[PDB]
Amino acid sequence: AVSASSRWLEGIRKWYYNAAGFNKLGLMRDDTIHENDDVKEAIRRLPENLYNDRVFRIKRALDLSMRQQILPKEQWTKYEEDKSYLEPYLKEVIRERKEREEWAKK
Amino acid sequence: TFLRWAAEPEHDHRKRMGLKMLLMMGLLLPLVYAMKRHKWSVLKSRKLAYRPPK
Amino acid sequence: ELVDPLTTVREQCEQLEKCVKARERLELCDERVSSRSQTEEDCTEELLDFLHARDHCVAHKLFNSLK
Amino acid sequence: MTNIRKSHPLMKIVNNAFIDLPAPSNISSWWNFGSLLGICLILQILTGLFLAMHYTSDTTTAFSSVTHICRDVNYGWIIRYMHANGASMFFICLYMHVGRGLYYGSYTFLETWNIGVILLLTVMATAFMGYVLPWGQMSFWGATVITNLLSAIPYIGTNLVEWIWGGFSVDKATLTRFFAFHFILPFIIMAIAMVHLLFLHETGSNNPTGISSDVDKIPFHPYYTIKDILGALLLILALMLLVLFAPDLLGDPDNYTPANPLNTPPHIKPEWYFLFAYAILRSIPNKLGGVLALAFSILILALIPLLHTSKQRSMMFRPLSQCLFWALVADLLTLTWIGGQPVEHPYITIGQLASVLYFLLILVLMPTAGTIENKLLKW
Amino acid sequence: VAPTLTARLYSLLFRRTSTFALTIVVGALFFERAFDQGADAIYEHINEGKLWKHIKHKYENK
Amino acid sequence: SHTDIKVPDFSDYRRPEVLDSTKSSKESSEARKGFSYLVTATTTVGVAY
Amino acid sequence: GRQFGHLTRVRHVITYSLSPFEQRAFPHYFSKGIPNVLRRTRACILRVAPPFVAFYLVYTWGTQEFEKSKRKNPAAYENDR
Ligand code: HEM
Ligand code: HEM
Ligand code: FES
């Protein structure tokens with residue numbers, strides 16, 4: 001039951017999404033996920049072009065922590081910028097146990 | 001002053017170590033502080049290059 | 001004789017404002033106490049306060065002034 | 001491993017659980033603590049040991065011996081305080097080790113936690129008995145209290161009192177029983193220590209960022225060893241600094257008063273670090289209520305891993321909960337000063353206030369928060 | 001141009017492990033003997049007439 | 001390809017003695033080392049006390 | 001297996017580093033680092049300090065609140081009756 005306030009919501013998102021350094025620190029929403037055993041199977045299905053480019057950031061990322069030096073603020077990741085690339089493949093495996101579990105009930 | 005002395009006869013003597021340790025102390029920490037960094041000098045000096053065949 | 005520095009320094013401090021100030025309250029208490037001392041009333045509370053700031057003055061002084 | 005001095009005795013092969021232990025890159029000083037902890041434990045072991053030599057527990061005599069200790073024994077005074085003055089430091093070394101735990105929420109490691117749990121619970125109980133040794137009044141009544149606190153169990157409570165007592169009083173058995181325990185005990189802790197480490201070397205270390213760092217690791221022997229070398233000795237300073245200049249500062253417990261069984265001190269509080277736990281005891285008017293309140297109060301730590309709801313680990317990327325995190329911090333620090341005071345009403349209410357405040361902070365708020373962020377963050 | 005002590009000393013001591021370690025083992029001896037002595041005054045020079053080292057001169061050897 | 005790489009410059013961290021590349025690194029090297037070790041030896045000593 | 005060998009698979013990363021003797025233990029330590037103080041000291045200070053301030057008030061607040069409650073009996077009832 002929100003339309004104009006819907007527009008009025010996104011700011012805090014865009015704000016809050018800027019309130020967590022990884023947007024400044026070059027991450028995405030995907031790469032910050034807690035570890036899941038499905039993510040394993042998920043990560044399996046990633047092609048390298050996708051897979052690899054995820055990787056090189058982390059290597060670059062952590063390094064600044066040791067020195068606590070945050071990226072030049074322009075080069076910071078942006079709110080409009082997003083990619084959910086991880087989740088869609090994540091989504092499949094989820095259903096899979098569901099189906100199995102569902103069958104597995106009786 | 002008398003009872004102030006009583007509970008701690010070593011009082012006068014014991015203070016010696018205080019000055020003893022201090023100048024002893026200011027020695028090593030910057031020294032350590034030097035060494036540590038000397039090692040960490042490499043890590044914080046890293047560079048990374050992503051040059052995919054891609 | 002020897003007169004001490006101790007009590008000597010007292011009077012210069014109790015000379016100070018808050019001293020006689022509360023010292024009046026001591027009277028103000030005790031005055032009210034005087035006939036009404038039949039009632040529980042007692043001035044010990046106040047005199048503490050008087051003596052409290054009293055010697056803080058005395059602190060800075062007579063220790064340095066003694067032997 | 002050709003002619004490597006690691007395998008020549010089979011023993012040193014085990015020693016390769018360290019040299020080549022891989023390690024994370026970005027690491028706060030806040031990861032010094034784990035290694036930092038064991039340090040205190042060692043240095044202690046010697047101190048109370050050589051102290052144990054000249055001291056004796058005999059209910060009549062024992063305390064007297066102590067006087068002899070700091071005075072006529074070679075350097076007897078430096079030593080007593082050492083063993084003591086390590087203790088609180090060690091505890092402050094403790095909570096920090098915990099402290100790192102939640103701030104990075106590393107408790108994801110599951111039974112390892114529970115280990116870290118039990119490991120602690122013993123330790124505090126230890127010095128508790130250790131604190132009896134000086135045989136001060138505050139020791140005596142403090143001892144006298146908590147057992148008298150125990151008895152409230154509805155049916156069986158009674159005997160267990162005089163069973164642990166070994167009588168109707170606080171006398172010899174009560175004491176010299178413990179001089180075994182307060183002594184025998186910590187070793188087993190040390191024995192336990194390694195176990196708590198083992199599990200960690202199942203998975204390797206955790207990071208600041210809640211991000212598996214596996215892309216980069218480091219040989220441990222060169223580096224963190226160094227930062228240890230620094231991080232280790234730093235402790236000693238204040239540890240050695242407090243001890244000499246201002247020995248009795250934290251020596252806030254004042255009683256060298258030979259304990260009078262009849263006489264009672266104007267005030268009884270346990271020593272500094274209990275007090276919040278002790279404070280919470282006061283809160284419940286039900287004496288039994290406070291018990292299940294007090295003891296359970298810490299047991300909550302076991303329950304934390306149940307409440308991790310988020311999709312990312314380390315707090316440092318969830319700003320909101322971080323508030324609660326700090327919000328809880330002072331709340332702990334709060335109960336201290338209230339506990340640091342007698343049982344007059346303005347404090348009482350205030351004390352009565354933060355109690356239920358306390359649980360709400362952990363038990364509800366924390367799990368509540370992350371849910372919305374997922375939704376806020378489109379998860 | 002002549003080598004500064006380091007260039008010398010390194011070639012002299014730090015290169016050979018023992019030699020390196022040797023003077024290290026040497027230095028402390030005189031050091032503490034010098035160190036223990038020199039510091040005490042700093043303590044003592046401040047602490048004057050309050051200790052029988054100063055005081056007992058009033059009555060010592062009667 | 002592989003060819004395009006060239007090492008980036010750290011020199012800020014360096015000290016100028018070797019900042020000249022047309023110096024043979026060997027010349028300062030002589031005195032260069034000990035000062036590093038000098039701390040090493042030096043730092044070690046007081047410990048023994 | 002052997003801790004480092006079988007860790008993970010990684011492709012086409014490159015690393016660049018020097019001997020420690022090549023550089024100094026204070027590459028503009030003061031100059032470069034002193035600014036960094038703020039970006040971290042400002043970062044959390046938004047999120048952290050204020051709760052304590054509330055405490056500190058309560059510290060004086062209740063104490064003061066305590067103080068009168070006892071300290072002066074001839075207050076609510078003065079020594080008259
Ligand atoms: C004196 C008691 C303890 C000692 C000697 C000790 C020792 C260690 C050591 C050496 C480490 C590895 C370095 C580190 O991660 O800190 C460690 C890690 C850990 N300990 Fe213990 N620890 C102690 C108490 C505890 C307690 C009380 C808990 C939990 C209640 C605990 C849980 C953990 C956890 C979760 C880690 C890993 C933390 C991380 O990943 O950063 N430990 N401990
Ligand atoms: C973390 C390690 C330990 C702690 C926290 C601890 C706890 C205590 C406590 C609370 C006291 C009395 C405090 C005081 O006297 O001021 C104490 C003193 C003592 N502790 Fe422990 N203990 C520890 C390990 C040991 C060890 C390893 C020994 C013996 C080898 C030991 C035996 C003693 C003895 C004999 C005393 C008598 C010295 C005295 O009470 O003044 N404790 N220790
Ligand atoms: S138990 Fe004696 S007053 Fe609470």
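The backbone N, Cα and C atoms fix where each Cβ goes, and this holds for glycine too.
Pulled from Swiss-Prot, these are the features on record:
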BINDING   D:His83, D:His182  heme b b562 binding site
BINDING   D:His97, D:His196  heme b b566 binding site
BINDING   D:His201  ubiquinone binding site
VARIANT   D:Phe90 to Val  In strain: 65, 66 and D
Among D:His83, D:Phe90, D:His97, D:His201, the recorded positions in the record, which have a C-beta under 6 A from ligand 2? D:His83, D:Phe90
Starting from the Cβ of the residue listed as 'ubiquinone binding site', draw a 10 Å sphere and report how many other Cβ atoms land inside it. 12
D:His97 (heme b b566 binding site) versus D:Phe90 (variant position) - Cα distance in angstrom: 10
Inside 10 Å of the Cβ of D:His83 (heme b b562 binding site), count up the other Cβ atoms and send me the figure. 19
Look up D:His83 (heme b b562 binding site) in the DSSP assignment and report helix, strand or coil. helix
Cα nearest D:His97 (heme b b566 binding site) among binding-site residues (D:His83, D:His182, D:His201) -> D:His201
Are there any residues in the same chain, six or more apart in sequence, whose C-beta is under 8 angstroms from the C-beta of D:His182 (heme b b562 binding site), and if so which? D:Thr126, D:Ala127, D:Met129, D:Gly130, D:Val132, D:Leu133
Using Cα coordinates, what distance in whole Å links D:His201 (ubiquinone binding site) and D:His83 (heme b b562 binding site)? 31
Can you tell me which of D:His83, D:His196, D:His201, our binding-site residues, come within under 6 Å of ligand 1 at the Cβ? D:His196
D:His196 (heme b b566 binding site) has how many other Cβ neighbours within 10 Å of its own Cβ? 18
Cα distance (Å, whole number) from D:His196 (heme b b566 binding site) to D:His83 (heme b b562 binding site): 25
In DSSP terms, helix, strand or coil for D:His196 (heme b b566 binding site)? helix
Counting across all protein chains, other CB atoms within 10 angstroms of the CB of D:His97 (heme b b566 binding site) number 19
In terms of DSSP three-state secondary structure, what is the assignment for D:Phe90 (variant position)? helix
